[PDB]
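Everything on this sheet refers to the single structure shown next.
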Amino acid sequence: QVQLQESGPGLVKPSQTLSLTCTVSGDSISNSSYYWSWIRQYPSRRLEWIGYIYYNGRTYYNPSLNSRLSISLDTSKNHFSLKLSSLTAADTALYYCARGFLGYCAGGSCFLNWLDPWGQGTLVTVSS
Amino acid sequence: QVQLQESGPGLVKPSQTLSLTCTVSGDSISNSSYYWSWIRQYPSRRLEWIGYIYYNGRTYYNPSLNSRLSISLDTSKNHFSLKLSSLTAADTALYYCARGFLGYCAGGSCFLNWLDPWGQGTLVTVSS
Amino acid sequence: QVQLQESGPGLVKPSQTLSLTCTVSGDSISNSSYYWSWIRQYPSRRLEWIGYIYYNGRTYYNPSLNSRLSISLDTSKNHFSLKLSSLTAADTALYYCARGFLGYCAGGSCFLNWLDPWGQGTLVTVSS
Amino acid sequence: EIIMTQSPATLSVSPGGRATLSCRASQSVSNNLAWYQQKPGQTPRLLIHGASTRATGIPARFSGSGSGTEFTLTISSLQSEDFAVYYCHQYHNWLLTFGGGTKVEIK
Amino acid sequence: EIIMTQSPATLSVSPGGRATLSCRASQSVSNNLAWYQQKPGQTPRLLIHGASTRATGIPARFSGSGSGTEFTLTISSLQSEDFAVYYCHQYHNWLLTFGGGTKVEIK
Amino acid sequence: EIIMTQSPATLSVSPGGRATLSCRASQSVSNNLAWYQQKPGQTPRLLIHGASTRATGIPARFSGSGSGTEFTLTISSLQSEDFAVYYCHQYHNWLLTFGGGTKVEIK
Amino acid sequence: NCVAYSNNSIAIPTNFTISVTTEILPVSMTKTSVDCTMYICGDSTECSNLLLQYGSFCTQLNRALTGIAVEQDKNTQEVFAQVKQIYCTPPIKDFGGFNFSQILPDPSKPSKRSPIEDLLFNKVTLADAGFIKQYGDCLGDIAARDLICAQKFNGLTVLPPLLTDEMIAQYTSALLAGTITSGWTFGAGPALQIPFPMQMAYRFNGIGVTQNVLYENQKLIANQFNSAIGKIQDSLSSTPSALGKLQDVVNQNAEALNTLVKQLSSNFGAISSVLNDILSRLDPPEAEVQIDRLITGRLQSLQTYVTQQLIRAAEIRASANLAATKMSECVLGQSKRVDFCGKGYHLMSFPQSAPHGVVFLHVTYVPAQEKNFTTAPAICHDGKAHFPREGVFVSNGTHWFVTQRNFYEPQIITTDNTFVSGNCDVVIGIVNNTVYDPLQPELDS
Amino acid sequence: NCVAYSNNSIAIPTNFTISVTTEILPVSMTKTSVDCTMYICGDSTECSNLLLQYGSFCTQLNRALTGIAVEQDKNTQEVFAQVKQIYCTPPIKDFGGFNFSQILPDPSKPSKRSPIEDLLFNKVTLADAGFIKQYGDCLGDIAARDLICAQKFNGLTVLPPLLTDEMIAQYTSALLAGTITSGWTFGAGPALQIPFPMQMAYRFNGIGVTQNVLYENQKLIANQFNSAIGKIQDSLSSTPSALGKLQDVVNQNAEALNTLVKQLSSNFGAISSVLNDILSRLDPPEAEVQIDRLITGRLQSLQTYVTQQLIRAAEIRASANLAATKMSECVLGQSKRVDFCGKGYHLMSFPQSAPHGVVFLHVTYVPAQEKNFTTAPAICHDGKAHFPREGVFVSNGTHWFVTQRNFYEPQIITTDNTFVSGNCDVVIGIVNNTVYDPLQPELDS
Amino acid sequence: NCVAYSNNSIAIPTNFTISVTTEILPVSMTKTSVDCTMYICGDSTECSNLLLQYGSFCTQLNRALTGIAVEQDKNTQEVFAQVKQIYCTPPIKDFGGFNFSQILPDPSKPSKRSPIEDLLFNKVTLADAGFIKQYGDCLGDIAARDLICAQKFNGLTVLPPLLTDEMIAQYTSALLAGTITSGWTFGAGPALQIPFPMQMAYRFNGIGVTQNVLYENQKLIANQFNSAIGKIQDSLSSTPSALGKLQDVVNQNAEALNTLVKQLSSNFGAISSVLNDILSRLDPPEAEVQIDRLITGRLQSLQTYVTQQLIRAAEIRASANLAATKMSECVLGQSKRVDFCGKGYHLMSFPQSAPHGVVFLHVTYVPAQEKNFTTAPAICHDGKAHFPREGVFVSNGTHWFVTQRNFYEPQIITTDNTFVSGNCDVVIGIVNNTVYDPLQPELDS
């Protein structure tokens, strides 16, 4: 089956840019049946959805961090990336990359299905 | 309100590539109500429109320099960029970045409204 | 008329990324009448189509290497690029960049016309 | 956004007993729910998708129920390895959201 | 493109007088005009948008008029700070264009 | 994909003779064919486009014929420089494909 | 079985049968209306704003359906409201043997509805669980429920008719009473009373049969009349395919609405067929495109239904115009048009109310028991040629008689019933015979 | 107020009233046509090229509207062009008291239009500032202006009818002159002249009233006739709702065009409702998509209008077929159909021209002043039974008379007006009375 | 050429002409049907799946066309199937000079089709190389070929009628035989035989002309009758514009189908007008968008065709209802409606079969050779006023006669043909004259 592996700097200074990469093996990110999402987990067990990108490159972001965020994919290397800027101490969390299933699609829009599987998750600390 | 600040090399050799960046604060470049444009001013008080980019990334360029130009935006850092290649001595001007208001939109097209405000403007000299 | 010139590393290690660039002079890659394609030729005289990109940036790839490939264009410098990853010894070939004519277009789709002209062709060797 | 509330923040169940977990949505999420199991320090594992369609390889002891607003995950035979944090998740709306997680402690 | 011609390239007005500025389009730009003020070495400031809708914070002495092809900006009471270069600008067509600018000198 | 088969892999023609080259498609490519000439070590040169429309600057001795599935390129007067590899190419379907190439040797 | 033709034999009927033939014509259809916005955009403001960009399409469709619904009241008025005064039949049925109890209202019934209209209303039934019936449940006979009840059924609404089935039955009772008590006269003027046997006698004299035929066979004719109407009830009960034209209207309208509602389940190329999911599951910008696909499909569905109703309403209007013409000419008069008011020679007709329709019972005279007699065009008596005033010359084998065309009543050939023109040498087929002269026996004294 | 029924009393009218009832039928509608391309694509080549991809939709719609416009000339011809020769009334009005000056043309008027058609044309008015009128201004009565004038009004154009209102009035004058001077005969053959009192007498003899009734009441009948036509003018003037069927046609057509033009203001999901802005404000590639949305919406608007006109034109054609039937049967003849040519017994009708319509003035006989007399079906005199030849036996209380059905003219019961059949023991309700014999007094000398 | 009106002169026709006028009415149209899916999606599963998202549009359209096709069988049945029994004419034509060989079937012909229907079928021709004919080639008269043959012609199919042209001709032969052998009687009852001269005599007595007129002019009338029917053949042959109503139906239907098929060549805003290229040239995801544009355009084309056929079918149904009314009232009877069954006074009519239509040959009586006589409303003899029983008083210059209205047959004014009412001082225009009394010469002996 598919396997997802995160990569990125574990310690980033505040007001720097966080760059995370999730390399996908066993599937192509251009497969029409998937969307690729980022989710962060806090120590309080709280899961927050960051954003996802469709196989064709359409991105949707959480409004809580819409002005700070971008997600892109690279078909050459089969990975999708996260860039989060204006980092604060509140961004310290455990970032997961996950594969979602797209549902019914028509007229250029799609319904979502569940996330399966999740990546191993990378821990990012925002401190000086 | 919004503030726009240009940045770039003031002296670029001819036949090199000019790179200008306009960082936007107080607004998100992904706000559906705006388009972001570049205008250059010559010593003869002549203003020339270079090109603009919609909040969603649709670019329109002046045909006078269509084959030399590209404009892009970066949602992570809230700035839009200008790349002008094949520089000659005639490109020496004062480059402004401005925020325009989009008008009525329907079916994937928009009418324009006025530019307000203009950035401080950066002076670019093309010489050896 | 138009002239196409390839550029890239003639010797790339296996499992590295191949980067080829075809600079276009005499035409703009944003001209609505063209699509820009990559074709590789093997010593057995076999020609294989790799992929093409429309003037507006729509890319179509050969399914034989769909998961390894990406093609992009840069309007500032009038060139389109090829990135081929997961290189093996079977990728040793002669890579041509060619200009194709678009046919009838309607509703966001186009029929193809012939390729004319071909670039000079660059030879890429995949070995340690 | 559809705020998803999981009623018991913690749940203490004797081994071999029955565990009942509840998830409440702010507005109708229809059958578009999923239940994820996260053992300590590991990736979340999909237990249930749809309202109640059990995922492949999930023991038949895991059973999900509900529609619209009230949803219930039930564990029929608490083995020693079922100690985990269980999250409900809705994919009805774009901007998918997760519950607070129920930590199923075992006595 | 819609070439926009501003008739007086320079205009000398006594302080406290009246200044009349004209802008002519190559083809109908409708009400889609704007007037920008550029004091020496500073950013252009929007005076008028639409044909004649004065922008917020602009003194009532600035008045714009016209429709279609002929447009006129008028300054009713030339203070000392109104010395600037005034540009008309049309956003009717895509490929927005600017006039040549009228430098309003003050005697 | 539309597999394109060129029947004679090699063809030996006396100078001043006639050369006949055949190209067969897997399914109907209609008039959407082209014939390319590749002299040794050089770029392919477009000879014929459409089914039979000769390209500009191509000698009238090159003639292409066919429609649908069977296509034929014919060289009416083999000069010394016509020794090359000739490829048929179809642009009917997206995912354009090329034939195996016929090397026209000259005796 | 060809008819043997000869140039000198005529077949004359020696008997008759009175028969009654039933005719059924639709007159109206259920006054249904459909709100455009509530059908296309169910309680949805985003859909309503997108629909406003299409202009007058909703208001054009509402005018069309409202116009059809108003035509239905006009149709019923034009047919039944012809009688100007509510006449009533006498309590005693001393009509001379004629039994109208099958077509007159029953005081014993809970409604003033005749025993043939009882079978008519109990035999025309609308669809089971159809929206026409289902609407009756949420409306609960309360007019204030219309807005809420219409909201449940996707904007569909049924309007009550201006004439109820009870009022329509009352008009047919006035038409029936006027016919039995005054014949033609209540249709053309004041209701001039006339005894029914004398009225029937003038129906006979209209079709060309002398009035003495009725008065001498009055008991037999009354029995034939009564038996014929008695057969109507059995014919309607034992044959449920006799009310097919009225059921056809009801079935066509029911099938139209059912298809109109099921169109709401179609995707029409959008992402979903339910507006709530498009708005609650999708990005707010991404919803207008999907709603436009639904709006286009649902608007086209409504346009299709409206055009069909317009064409069908015209068809029913044609039938209603025919029923009004048959009311005036068959019921209020005696038609000389041959197959208009039944087959045979028209005597009279009786209107019976039916759901969205009318039933006519056409009483007609049918010749029976023909016999063939030798005939001649003229008679030679004194060198002069004698032609019948009315009727035909016939011969029973040895003697010549003059008799009426439609009944064998032989009479002695006399100057009274013949007229003289020309002489014997001109007419082809002339025969020699005696012509009686009533004055001679008086001079013979 | 029921009619009292008894088996031996008959009500016979002792008087009559002549009455005139007005009937109004539409015949045609304004010959409007709409160019598809000029409506959808106003002087625009880019829109025209995009529209060409839809095939024959424009040319199909133009054929439909042109077909409707040609039906309108056929309708007017079928109704009015029935008269083959332009007969004329005599200058002197010595018709025996009958005053036709209200329906005959006036030499004093600037047009040969009668004083009732004067009120008809002055009472049917088209919409104020309507396109039908507005088109008359840019056209300036010059045929060469049609292409430019049609360009102003978005392709809408009105075509002149083949028969002008003056020619239509001339045909009704020929129909009127033929009726007054020759009765039935100009409709079936050559115009056989007949004096009007004798013509009217045969109208009486048609409805079943003897001709001597007219000649003995000729002055009274002429007064009733004149007063009835005099009331028509007041009835039309004092009631402006009498021309509602003709206004309905004009209002429906005007409302159709107004809605068709206002559809041009709708966006139909495009970026703007004006084609010039889409082409002048937007990128040349980005314009085709917006124009397609406008083309789809405007093409659908035109299709809706055309289908409605097709259905409506069929409705007017049905009314025109009825007006032609009423012209032949009410004006050129005397109808036996009861409510066809007015209520009462039809005597004659007069056509009057009206804008896109016809008005019929139906002259009818209405019984009045009924009286009830004892009646019997037959008379016993010498053991034989006597039946009336025409009419009914009535009794004033002591003596028996035989009288006609529709008028109380009592006559002595005589062998002349009775015929004998059967004997006394068969007929039910037979009465004993004397039957006069004209031969006996001659032998009594 | 006005008619000179005077108050005391009457023009009476001294002669007549028998004339025959031809009437042509459409009855049905070719039973064509169109499969929605095979038209829109030619053997294409991807198009079929996309079309399924539009719901019931295909099945609604199939019901509409099937309903129209079934109406065509009803139309033909309602017109021709009126005759209940297949009567036959006698082999000998001893009808008294009347030659019906032009309208009766020919045993010499390969089909039992009369010499006028031979010209009718040879003059109505469908379009050359039209789909109605082209379908006949792939079908090869084999019913099993329908599915394959329909596939070739884009789903178009033509259904065979329930009554063949041979069976329709057989029904008109029964109608003709019944008319010639039994007159009115086969339409109202059993076929009572009657000699044709006597039958024709009662047609005369119907229009108001005495029967002795026929028997004294029988040879002349038969010659006029024969010559008139002889002119019909030349009139039809020498004028190919006489069958324009039947050709109009055939041309309108052919033009509808031709336009429907050519709509398949339109792009409708897609990338190509051929579904195979969209599917074989384009990316599999990129094809649904292009197919939807084709589906929308082709579905709208079919909807346009279906609505037009619905409106047109209603128009033909109206004509078929009129033909059935003319069959009953003109052929099976004698109409009193003036211009219904031809111009002039209707005597009889003959039905002739025609392709999808019927032709009526209306035999009518036309007055001729009018002469003007002085007339009076009444006669003064013994202080009493004498009125004509039937006819008019006329004066040849010195003597007064009483004569019938429609033919100049002068008779001596006698008590027999006059009745007495009132006295001389009341009637305006009364004249003094003698009234003969037949009893006086008997007493003069």
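Note that chain H carries Swiss-Prot numbering, so the residues on display, from first to last, are 703-1147.
Header lists the method as electron microscopy, 3.0 Å.
The backbone N, Cα and C atoms fix where each Cβ goes, and this holds for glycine too.
Record note (Swiss-Prot), natural variant H:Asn764 to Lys: In strain: Omicron/BA.1, Omicron/BA.2, Omicron/BA.2.12.1, Omicron/BA.2.75, Omicron/BA.4, Omicron/BA.5, Omicron/BQ.1.1, Omicron/XBB.1.5, Omicron/EG.5.1. The unchanged residue is displayed. When other Cβ atoms within 10 Å of the Cβ of H:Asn764 (variant position) are tallied across all protein chains shown, the result is 17.
Listed in sequence order, the same-chain residues six or more apart from H:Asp796 (variant position) with CB atoms under 8 A from its CB number zero; the list is none. According to Swiss-Prot, the natural variant H:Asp796 to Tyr carries the following note: In strain: 19B/501Y, Omicron/BA.1, Omicron/BA.2, Omicron/BA.2.12.1, Omicron/BA.2.75, Omicron/BA.4, Omicron/BA.5, Omicron/BQ.1.1, Omicron/XBB.1.5, Omicron/EG.5.1.
Among the natural variants in Swiss-Prot, H:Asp796 to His has the note: In strain: B.1.1.318. The residue drawn here is the original one. Mapped onto three states, the DSSP output places H:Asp796 (variant position) in coil.
A coil conformation is recorded for H:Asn856 (variant position) in the three-state DSSP classification, outside any helix or strand. Under natural variants, Swiss-Prot gives H:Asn856 to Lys with this note: In strain: Omicron/BA.1.
For the naturally occurring variant H:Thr859 to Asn, Swiss-Prot gives the following note: In strain: Lambda/C.37. The local packing around H:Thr859 (variant position), expressed as other Cβ atoms within 10 Å of its Cβ over all shown chains, amounts to 21.
Just so you know, the Cβ of H:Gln954 (variant position) picks up 16 other Cβ atoms within 10 Å once every protein chain is counted. In Swiss-Prot, a natural variant is listed as H:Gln954 to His, annotated with the note In strain: Omicron/BA.1, Omicron/BA.2, Omicron/BA.2.12.1, Omicron/BA.2.75, Omicron/BA.4, Omicron/BA.5, Omicron/BQ.1.1, Omicron/XBB.1.5, Omicron/EG.5.1.
The note that Swiss-Prot attaches to the natural variant H:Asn969 to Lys is: In strain: Omicron/BA.1, Omicron/BA.2, Omicron/BA.2.12.1, Omicron/BA.2.75, Omicron/BA.4, Omicron/BA.5, Omicron/BQ.1.1, Omicron/XBB.1.5, Omicron/EG.5.1. Taking a C-beta cut-off of under 8 angstroms and a sequence separation of 6 or more, H:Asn969 (variant position) has the following same-chain neighbours: H:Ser975, H:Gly999.
Secondary structure at H:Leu981 (variant position), as computed by DSSP, is helix. Swiss-Prot documents H:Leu981 to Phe as a naturally occurring variant and attaches the note In strain: Omicron/BA.1.
Listed in sequence order, the residues of the same chain lying 6 or more apart from H:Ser982 (variant position) and placing their CB within less than 8 Å of its CB: none are present. Under the heading of natural variants, Swiss-Prot lists H:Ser982 to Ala and annotates it as follows: In strain: Alpha/B.1.1.7.
Swiss-Prot lists H:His1101 to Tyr among its natural variants, and the accompanying note reads: In strain: Theta/P.3. Here the Cβ of H:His1101 (variant position) has 12 other Cβ atoms within 10 Å, regardless of which shown protein chain they belong to.
Among the sequence features in Swiss-Prot, the natural variant H:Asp1118 to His is noted as follows: In strain: Alpha/B.1.1.7. A simple way to gauge crowding: the CB of H:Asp1118 (variant position) has 16 other CB atoms within 10 angstroms, across all the protein chains here.
Proximity to chain E, defined as a CB-CB distance below 8 A, holds for H:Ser982 out of the variant positions H:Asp796, H:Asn856, H:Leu981, H:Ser982. Among the variant positions H:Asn856, H:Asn969, H:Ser982, H:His1101, H:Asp1118, the ones whose Cβ sits under 8 Å from a Cβ of chain B are, in sequence order, H:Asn969. In space, H:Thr859 is the closest of the variant positions H:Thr859, H:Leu981, H:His1101 to H:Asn764 (variant position), judged by Cα positions.
When the variant positions H:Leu981, H:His1101, H:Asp1118 are ranked by how far their Cα is from the Cα of H:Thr859 (variant position), H:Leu981 comes first. Taking a C-beta cut-off of under 8 angstroms and a sequence separation of 6 or more, H:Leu981 (variant position) has the following same-chain neighbours: H:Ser746, H:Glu748, H:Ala989, H:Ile993. Take the CB of H:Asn856 (variant position) and look out to 10 A: across all protein chains shown you find 18 other CB atoms. Spatially, by CA atoms, the variant positions H:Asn856, H:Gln954, H:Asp1118 include one closest to H:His1101 (variant position), and that is H:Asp1118. For the pair formed by H:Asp1118 (variant position) and H:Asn856 (variant position), distance between Cα atoms is given as 79 Å, rounded to the nearest Å. On the backbone, the CA of H:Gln954 (variant position) and the CA of H:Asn856 (variant position) stand 20 Å apart. Proximity to chain G (CB-CB distance below 8 Å) holds for H:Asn969 among the variant positions H:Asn764, H:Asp796, H:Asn856, H:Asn969, H:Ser982, H:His1101.
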